[PDB]
There are 2 protein chains.
Amino acid sequence: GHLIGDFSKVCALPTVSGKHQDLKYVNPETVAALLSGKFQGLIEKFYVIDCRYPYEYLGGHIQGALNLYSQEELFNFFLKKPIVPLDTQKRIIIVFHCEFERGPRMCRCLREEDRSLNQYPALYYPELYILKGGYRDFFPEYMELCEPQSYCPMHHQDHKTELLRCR
Amino acid sequence: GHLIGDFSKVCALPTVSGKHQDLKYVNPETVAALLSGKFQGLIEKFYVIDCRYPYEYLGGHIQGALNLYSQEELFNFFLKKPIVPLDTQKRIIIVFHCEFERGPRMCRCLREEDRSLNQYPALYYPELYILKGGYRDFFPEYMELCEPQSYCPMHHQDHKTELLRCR
C-alpha cells in the first residue's frame, strides 16, 4: 500500500494509518510542509479540499484550501478539464478533509469518476490523500496556517456548538 | 467483545470502535448521558479519568473528571483501597481520556495491576472504557459539560499552541 492509483510511482507524501485501509491518510505536519514549499521539483501542484459546508469553511480553513463539498462541484473542478503538470517528472496531488462520512466519500467519488473516464489503470489523479482528524486536529497544531484563525464546528440540530478562537 | 474483564456480565455502556481492538471505546454522547444520571440502578459509581497534564486539565476538563496522569497516582486512587458497590447488582465504571500514547497505557496499567492482585478472572475494575477522540472531540460537542468552558491543547516544544474558547 504505497503505489499511486496508476501503479507507475510510489506515494510522494509520508502517509500514516487511518479508519479505511483502501485510503491513503496524511497528518497536519506534512500539509504544513507542503504549504511552505517543501516539495518543489517533486510535486508541481497540490490541492487541499475542504468538504465541509461553506459556513464551517468560512469560520476557519487551511490557508489556500478549496471549498468543494458536492460531487458535481468536484467533477467540474478536477475532471471537466483535467489538471496536467507542466513538468511530467513532477506530480499533482489532492488532500481531502472534513471536521474530524462526507469526507472519504468525496475521495471515493473523484476516484470512481476518474476510473470511468480512463482505460485502466490510468488516472488524471492517481495521488489522493485524506488529512487524519480533519480541521479539528490541524487547527490546534497550526493556527498561523488557518484563515481566519478560528474553528467553526458543524452545526447539529440536536446539540448547540459555536466558534472556537484565542488571543 | 462485549463481556466485562471478569466475564460475569456484558458491557453496560454502548461501546463503539477504536484504534486498539483489545480496548472498549465510548463516545461523547454516552459520557454526557452518564453525567445526567441516565444509568442509576444499573451503574452505582463512575469515574472520568483525565490522563493529561494538570495545565491541560485546569485549562478545561469534563465536569467531575479526576486528573490522574501517573501510574502511582492511579494505583493509589483505585487499588490501594478498591471501590466496592453498595448494591452489588449495580456496577462501578471507569472512563479514561486524553487530548485526542499516554491515555491507553493508563487503561492497560490499571488492568495489569488489577490482574496481579487477583486470582483470574476476578478484578476490582472489570469495566474500563476509553473516550474516543478525547477532550478535543467532547469539548466542541458538549461545552456546557466542560469546566472551565475552554480547551487547553498540549504544549509542544516544537510548535506553539494556545487556549481555545468562545462567547
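What you see of chain B is 280-379, 382-448, where the numbers are those given in Swiss-Prot.
Looks like X-ray crystallography, 2.6 Å, at least that's what the header says.
Backbone N, Cα and C define each Cβ position, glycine as well.
Over in Swiss-Prot, the protein carries these features:
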MUTAGEN   B:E352 to K  Partial loss of HIV-1 Vpr binding
MUTAGEN   B:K359 to E  No effect on HIV-1 Vpr binding
ACT_SITE  B:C377  active site
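Here B:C377 (active site) comes close to B:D329, B:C330, B:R331, B:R383, B:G384, B:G415, B:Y416: these same-chain residues lie at least six apart in sequence, with C-beta atoms under 8 angstroms from its C-beta. In this structure the alpha carbons, written CA, of B:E352 (mutagenesis position) and B:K359 (mutagenesis position) are 10 Å apart. With a 10 A radius on its CB, B:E352 (mutagenesis position) counts 15 other CB atoms from all the protein chains. For B:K359 (mutagenesis position), no same-chain residue that is 6 or more apart in sequence has a Cβ closer than 8 Å to its Cβ.
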